[PDB]
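Read the structure below first, then the notes.
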Amino acid sequence: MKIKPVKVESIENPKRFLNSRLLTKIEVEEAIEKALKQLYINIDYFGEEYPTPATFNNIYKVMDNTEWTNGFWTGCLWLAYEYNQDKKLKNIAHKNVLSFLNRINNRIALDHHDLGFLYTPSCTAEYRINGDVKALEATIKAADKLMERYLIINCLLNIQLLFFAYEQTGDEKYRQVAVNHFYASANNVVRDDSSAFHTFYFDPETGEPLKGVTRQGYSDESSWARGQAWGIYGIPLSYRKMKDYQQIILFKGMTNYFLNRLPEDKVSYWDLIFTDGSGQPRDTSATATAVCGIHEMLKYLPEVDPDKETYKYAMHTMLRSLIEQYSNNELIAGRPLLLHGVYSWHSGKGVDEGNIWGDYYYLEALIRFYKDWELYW
Ligand SMILES: CC(=O)N[C@@H]1[C@@H](O[C@@H]2OC(C(=O)O)=C[C@H](O)[C@H]2O)[C@@H](O)[C@@H](COS(=O)(=O)O)O[C@H]1O
């Protein structure tokens, strides 16, 4: 299958990355510790429940297992567990997993577009870590739900569930759907200039507004920052399982586009059409996600790629900025790990607030840097 041609911008003023100091072991260790203190405080706050997708005045509310974001909370627990092996974390995370299995068994509030986000960082995660058979059972059931239930750039993250099911079961139909859906996404939800786009917001037969579908990005002519990041991370995750060199070129296109539209402090505004002086809020969650994506792609990028070293310094630059300028410093119940994201600009939700996926990808980025991390995805 082929990926359409896209414009790959060269990376502008690469020295803005190359002259940064790499993050040291001590720096990352301390950012991890600071995050974990907040996490342990939050465990007492949430109990066996979950954070809301985003915070309210930088304090999460507490909710049950019925959003698209619940898995990111469990993912934080597993990530922390990767770091200090505290059985308390795994005890609570496993409770979450049991809740996820109940949720899939009863089809409570399930939308196919979110099955990967829900089940990967929670259930697949535990399976990777200790082989738990209930975590595996929950995962495969989610995968099966996604299969029958089977276009947005987000899906690049969601199909990883399907690659996992293929590996676990040897059933090629999981992989055929994953592969087809990758190419459908790349060719229809990425513009020829490498910017992420949106698929139909309206019924293609009647023009009726689609229920539950939110406007992504400032406008039809702009570039939603988190959408761009879903591509930057989703591509290399998919490349692991596909080995199509075109995917690397597409990653370069989408990544360079992102990097070229970063502001002074290298942390993306919520939409890439905005930079310093706009007065628009940042979306740190987009930046944390891009860091994980670049880190992943760098495992596979050839040593002879003239931009490989720039990408390394770029991700260190962005992560440093998140740690130094955007990470939470007030250790009180309900505070996020990372400040200044935006959930849904157009609906006024989670604008300049912490969000749970932002917290998850920030912690994942730290763990990625600190240890040879075996992917949940
Ligand atoms: C809630 C749900 O199942 N789907 C909608 C949400 O869409 C999710 O958002 C994102 C994202 O990166 O922003 C990634 C997931 O893949 C995607 O399903 C979201 O748009 C919310 C926003 O709520 S709002 O505040 O009312 O705008 O809406 C959901 O319907």
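Using the numbering of Swiss-Prot, the residues shown for chain A are 2-151, 172-398, in order.
Heads up, header says this was done by X-ray crystallography, 2.0 Å.
Cβ from N, Cα, C; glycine included.
According to DSSP, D115 (mutagenesis position) is assigned to a helical segment. Long-range C-beta contacts of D115 (mutagenesis position), restricted to its own chain and to partners at least six residues apart, with a cutoff below 8 Å, comprise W69, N179. For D115, the entry in Swiss-Prot reads active site, nucleophile, with the evidence type experimental evidence.
Among the sequence features in Swiss-Prot, the mutagenesis site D115 to N is noted as follows: Large decrease in activity.
Among the sequence features in Swiss-Prot, the mutagenesis site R236 to A or H is noted as follows: Able to degrade unsaturated chondroitin disaccharide sulfated at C-6 position of GalNAc residue (delta6S) but abolishes ability to degrade unsaturated chondroitin disaccharide sulfated at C-4 position of GalNAc residue (delta4S). DSSP classifies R236 (mutagenesis position) as coil under the three-state reduction. Shown in sequence order, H219, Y222, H367 are the residues of the chain, 6+ apart in sequence, with a C-beta less than 8 angstroms from the C-beta of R236 (mutagenesis position).
In the three-state DSSP reading, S365 (mutagenesis position) counts as strand. One mutagenesis experiment named in Swiss-Prot is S365 to H, and its note says Prefers unsulfated glycosaminoglycans compared to sulfated glycosaminoglycans.
For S368 (mutagenesis position), the same-chain residues 6+ apart in sequence whose C-beta sits under 8 angstroms from its C-beta are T235. Among the mutagenesis results in Swiss-Prot, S368 to G has the note: Affects preference for sulfated glycosaminoglycans compared to sulfated glycosaminoglycans. The residue drawn here is the original one.
In the three-state DSSP scheme, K370 (mutagenesis position) falls into the strand class. Long-range neighbours of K370 (mutagenesis position) (same chain, six or more residues apart, CB within less than 8 Å of its CB): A55, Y364. Among the mutagenesis entries in Swiss-Prot is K370 to I, noted as: Prefers unsulfated glycosaminoglycans compared to sulfated glycosaminoglycans.
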Sequence gap of 6 or more, C-beta under 8 Å: which same-chain residues meet both conditions with respect to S365 (mutagenesis position)?
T235, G371, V372
